[PDB]
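Undergrad: I have a structure I would like to understand better, so I am pasting it below and will then ask my questions one at a time.
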Amino acid sequence: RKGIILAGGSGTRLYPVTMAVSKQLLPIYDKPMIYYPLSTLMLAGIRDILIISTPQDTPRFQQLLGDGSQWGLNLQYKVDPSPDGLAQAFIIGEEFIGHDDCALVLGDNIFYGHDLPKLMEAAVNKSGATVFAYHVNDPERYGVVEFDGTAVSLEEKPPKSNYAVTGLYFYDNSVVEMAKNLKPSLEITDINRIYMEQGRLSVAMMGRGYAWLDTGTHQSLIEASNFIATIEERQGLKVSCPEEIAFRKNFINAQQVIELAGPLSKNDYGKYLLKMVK
Amino acid sequence: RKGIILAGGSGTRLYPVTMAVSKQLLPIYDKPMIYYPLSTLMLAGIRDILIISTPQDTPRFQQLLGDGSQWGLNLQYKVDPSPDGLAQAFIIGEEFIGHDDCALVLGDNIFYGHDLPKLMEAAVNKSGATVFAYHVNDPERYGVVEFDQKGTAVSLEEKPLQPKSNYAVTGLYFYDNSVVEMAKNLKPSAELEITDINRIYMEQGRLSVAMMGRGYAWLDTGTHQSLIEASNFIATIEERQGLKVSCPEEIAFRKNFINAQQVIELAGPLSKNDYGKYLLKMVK
Amino acid sequence: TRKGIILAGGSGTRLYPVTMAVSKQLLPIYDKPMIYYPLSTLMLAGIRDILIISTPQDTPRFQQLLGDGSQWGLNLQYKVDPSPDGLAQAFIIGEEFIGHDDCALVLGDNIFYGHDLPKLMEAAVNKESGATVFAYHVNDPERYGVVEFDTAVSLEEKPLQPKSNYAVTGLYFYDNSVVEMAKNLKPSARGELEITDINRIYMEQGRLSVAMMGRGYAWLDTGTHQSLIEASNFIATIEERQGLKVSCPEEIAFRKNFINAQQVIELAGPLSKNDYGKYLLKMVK
Amino acid sequence: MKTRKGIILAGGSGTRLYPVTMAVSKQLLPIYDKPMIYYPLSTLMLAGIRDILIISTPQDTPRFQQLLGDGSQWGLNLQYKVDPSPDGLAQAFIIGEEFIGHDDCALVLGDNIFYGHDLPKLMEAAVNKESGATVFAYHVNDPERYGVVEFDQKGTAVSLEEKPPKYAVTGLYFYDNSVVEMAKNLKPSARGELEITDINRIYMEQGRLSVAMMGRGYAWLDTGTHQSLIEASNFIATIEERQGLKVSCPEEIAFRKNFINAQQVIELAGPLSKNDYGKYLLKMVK
Ligand SMILES: Nc1nc2c(ncn2[C@H]2C[C@H](O)[C@@H](COP(=O)(O)OP(=O)(O)OP(=O)(O)O)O2)c(=O)[nH]1
Ligand SMILES: Nc1nc2c(ncn2[C@H]2C[C@H](O)[C@@H](COP(=O)(O)OP(=O)(O)OP(=O)(O)O)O2)c(=O)[nH]1
Ligand SMILES: Nc1nc2c(ncn2[C@H]2C[C@H](O)[C@@H](COP(=O)(O)OP(=O)(O)OP(=O)(O)O)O2)c(=O)[nH]1
Ligand SMILES: Nc1nc2c(ncn2[C@H]2C[C@H](O)[C@@H](COP(=O)(O)OP(=O)(O)OP(=O)(O)O)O2)c(=O)[nH]1
Ligand SMILES: [Mg+2]
Ligand SMILES: [Mg+2]
Ligand SMILES: [Mg+2]
Ligand SMILES: [Mg+2]
Ligand SMILES: [Mg+2]
């Protein structure tokens, strides 16, 4: 079970807060933005993860995350000169991927939903690819998919559907070859169409009960932070807390939780971890 | 007119968001935290500013702020090995300060108030020192000052298990040149303490207190909680009252540190969001 | 046979001046009057016959809002009380309404949220005998009824030295024997028939279960201006980000087949100038 | 004599707000810690207006009286008139002809919330205008939804388009005595309503309409929906908590303008002593 996190980009819409800080290290309430797409991968049972970022920020991620062994993970890093193409992920990560299937998630994508893990299990347990769709109200702004669970149409910023394609994708090994033989528009949407034309593209539907934030602007960033702070405070759970997820899925034990909770013992984050482990 | 911004520290209460990012580069809504104490200095007419930070973060501030010439400022930088003592600021910055008076502001202090500039003018136009007091509800947690009617300080208790006032001392201070010598001859506490320096001035009857009461906001960005409160406050004021708080480009323009053409060039890289657009609207 | 009581009186004096001319339980929690929440909680437990107890002055205001509840497939009845002390006085005022049946009791300003709350409530309804109270973790047990459980072990109303972090919430399930308990109950020191006394009695008899609302559950008390705006923010946030409504009686009545799509559409008519009416139309297609 | 007078329009159905307005008047809904009507009322107080007519529905008018009384507790004279909800906001000057008499008159909508350090100065100017009318304009981003005004540099209005866009006209107006006669000789609009906009145009055609500009630093909330209601509440809670002041607190305003003294403040603060509202008032008087 392998996955890739795309954690580069400029976040230019976010100036000036991204002038000296990577977008994916901005706080979403009490956690760095990257904790979220990472937790999404952990929740799907993915433990070997390649993080692709900029030359300048990649060291910052390593300082934050290390090799991920503290959480029972294997984290690797690859710098890209940020040449256009999100589908370039499968090229940069060809070695990492090898012969295995692969999930891909954007570093600024925030997913929430009690049933997301089941949805992701199905996508892992699939040949072909699974994309995740989310009902929006402004399909024009997003890649739109129209589906049967099999995809019918795919229009990058059209609207034949209310469903936007999200930044979470599941591929079988054949994607690496697709990416390598892909003509520049390198677009993930093109790759996804290919699968659809082959009748190998399923669509996981995230409807009522799911939240999906894109952290485009200052506005959505503060809305995301307010959402996480609200859910956590009112419903007594943490969202995308890697230590908690690592513990609940037995990637690590209570003793390791306690050691990790040490440096966090000055705030509610460390305390929550101690409560949890008793 | 000179000032110092203390922008180091660990921000350990803020783990894990400060593990790989300096506290003073965290966003307060649409701006890096350091824009705020910096704007406070600009609003007092201070244009020559020394930023003291850590070895690791100082480069990050330079990448963000440069030499400040884009805003009509002169920004200099000094790394400190973070040896205990906030009053060590006057020692690290002895050369920078020279013979001039000096203001000092903490990098995580966020001040808001229509009349703050007038308050700061008075402090700049003073011998002695001016501290800024803010009415709190839990004086026990803060350095507390009890002052006279003339504005002269009477008492100074760093975290009084027994408070004599509701007024906390904030992280904004104005000193005359004599502070450099005070700092140099200061005995370490049970750290070189800004509170000790402030007492010295008070014992000399040279310490005024600027009062920030009704209409003023003062946020300390201690925790995750206060950080999200600070961000919500800024977003709310800005959206409902159509003004920006602590926007250096706007302040630079309004005080003629720069002209409209320079504003427009700066607004270019920001044109994908409301920040850039606000700056263009402003210059027409 | 499934019956419930909503306590919707009181002064809400902490809430002056907003409660000077408006009942606390008619204050908006985002897009709904406060009373929709505890009412929906009852509906979710399958309770359809509900007695609303309130003040002389406000009872008419509730009736104007809610009617007899037939629009939602319910039977709502009303009883005015002179606010004689005692929340446990509910079982006395409602003795006739209750008759021989079991009974649930909810406070008019209690707001419960949780995907699994309905299952929790099913279990409490399906309890042959005894009572079920609902516990929630609070950081200041001192101002709440405090429970310690195995079946309950200890109960203290506003304990100076609380023995646990678990507050007893304003949602209770009783068997028919509660009416007699209430009638033979001695007023407490403050001169009030106390729900906590009643709950202790059940516990002393080894008949008191505790439903635990832990991770995933929200419980708001609308004590102050602060908590009121927090509750509203919570509801607005959940609804907007997760595309569901919390405690929307029309939705609940439809999903549990108390009413059909045609009735939903008629009810959605007067609400068609806002998202609430539109949500109901979307729902029914 | 010349009496500063004002009218608050506090009826309507608030149908956009169902179901929260099914059994509660819109203007009694809380905006954070105060009934909605405290805000437009405070706006009037801040302009020195102390004689105020509150026009509302048959059903709600008693609820306002229970809340506000005759206003003497705050140094005011409040009077009430119930209208059958007949078409026309400009009908205010007809219903209130007797109340107004020979005086000038301000008019404010019961769901309008104004905030701004300098609002009082703006309002002083409008009260001190010897003749004509003053409307208050607010820069919006969607002029197409609001009455729009286009004005000169002197401050004189040029154009007035009810939902055009050539600045929205807000629900705060200042008139001289001549408005009563304008209202009485006004023809109903196409929707059969006596329109404040028609009245305002008349003044403009006469070159007697000034425009007070509320730009940077001013907030204006309309409490149209559930959304704006919770935004207004958040705004008031935020400003109050972060900046240590209350917005549109009548007791505070009455005290600061000497409508009442410290002893009267303390008596009023008594029933509010279980919350921060009562405590704020006690702190204030020491
Ligand atoms: N490794 C890498 N990742 C990228 C690059 N561009 C974007 N990403 C990541 C960042 C996001 O998490 C995700 C897509 O987000 P966006 O494209 O909206 O972020 P971007 O940095 O472009 O923000 P911006 O469009 O400048 O406002 O992919 C890139 O050139 N290289
Ligand atoms: N240059 C420098 N600045 C510092 C140092 N410690 C704190 N500061 C700055 C950071 C703050 O803006 C201000 C005082 O804030 P704090 O002491 O609460 O920040 P600190 O990083 O200690 O956070 P923490 O106490 O670890 O939660 O002074 C230091 O060792 N060196
Ligand atoms: N029928 C009736 N219901 C009441 C009475 N007192 C309180 N309730 C309701 C209102 C609440 O929904 C629930 C308990 O809430 P509270 O006792 O905190 O409300 P209360 O009106 O006392 O607010 P306050 O204590 O004045 O701030 O029981 C009463 O005297 N009669
Ligand atoms: N006395 C009186 N006042 C009214 C009437 N209609 C509206 N108002 C007040 C209520 C508001 O504070 C102000 C204008 O607000 P709106 O017309 O948006 O409130 P309305 O109740 O019509 O809300 P709605 O349009 O039904 O969503 O004038 C009325 O028929 N009679
Ligand atoms: Mg992009
Ligand atoms: Mg600090
Ligand atoms: Mg209560
Ligand atoms: Mg209307
Ligand atoms: Mg309106």
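Chain A is numbered as in Swiss-Prot; the shown residues are, in order, 4-129, 131-152, 155-164, 167-193, 198-290.
Cβ coordinates come from backbone N, Cα and C, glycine included.
Quick paste from Swiss-Prot:
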BINDING   A:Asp111, A:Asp226  Mg(2+) binding site
MUTAGEN   A:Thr201 to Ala  Two-fold increase in the conversion of 2-acetamido-2-deoxy-alpha-D-glucopyranosyl phosphate
MUTAGEN   A:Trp224 to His  Is able to convert both 6-acetamido-6-deoxy-alpha-D-glucopyranosyl phosphate and alpha-D-glucopyranuronic acid 1-(dihydrogen phosphate), which are not accepted by the wild-type
Undergrad: Using DSSP and three states only, what is A:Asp226 (Mg(2+) binding site)?
TA: strand
Undergrad: Given a gap of 2 unmodelled residues from A:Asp152 to A:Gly155, what is the distance between their Cα atoms, rounded to a whole number of Å?
TA: 5
Undergrad: By a simple count of other Cβ atoms within 10 Å, which of A:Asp111, A:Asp226, the binding-site residues in the record, is least packed?
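TA: Comparing Cβ neighbour counts within 10 Å for the binding-site residues A:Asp111, A:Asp226 gives A:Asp226.
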Undergrad: With 2 residues not built between them, what is the whole-number Cα-Cα distance in Å for A:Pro164 and A:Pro167?
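TA: Cα separation at the break: 5 Å.
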Undergrad: Report the recorded positions (A:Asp111, A:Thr201, A:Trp224, A:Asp226) that meet this criterion: Cβ distance to the nearest atom of ligand 4 under 6 Å. Use sequence order and write none if nothing qualifies.
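TA: Going through A:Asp111, A:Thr201, A:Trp224, A:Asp226 in sequence order, none turns out to be close to ligand 4.
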Undergrad: State which of the following mutagenesis positions has the fewest other Cβ atoms within 10 Å around its Cβ: A:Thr201, A:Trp224.
TA: A:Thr201
Undergrad: In Å, rounded, how far does the Cα of A:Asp226 (Mg(2+) binding site) sit from the Cα of A:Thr201 (mutagenesis position)?
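TA: Per the Cα atoms, A:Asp226 (Mg(2+) binding site) and A:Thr201 (mutagenesis position) stand 17 Å apart.
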Undergrad: Note the 4 unmodelled residues between A:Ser193 and A:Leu198, then tell me the distance between their CA atoms, whole Å.
TA: 6
Undergrad: Near ligand 1, which of the recorded positions A:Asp111, A:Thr201, A:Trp224, A:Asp226 are found, taking a Cβ distance under 6 A to any of its atoms?
TA: A:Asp111
Undergrad: Between the Cα atoms of A:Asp111 (Mg(2+) binding site) and A:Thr201 (mutagenesis position), find the distance and write it as a whole number of Å.
TA: 18
Undergrad: Cα distance, A:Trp224 (mutagenesis position) to A:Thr201 (mutagenesis position), nearest Å?
TA: 19
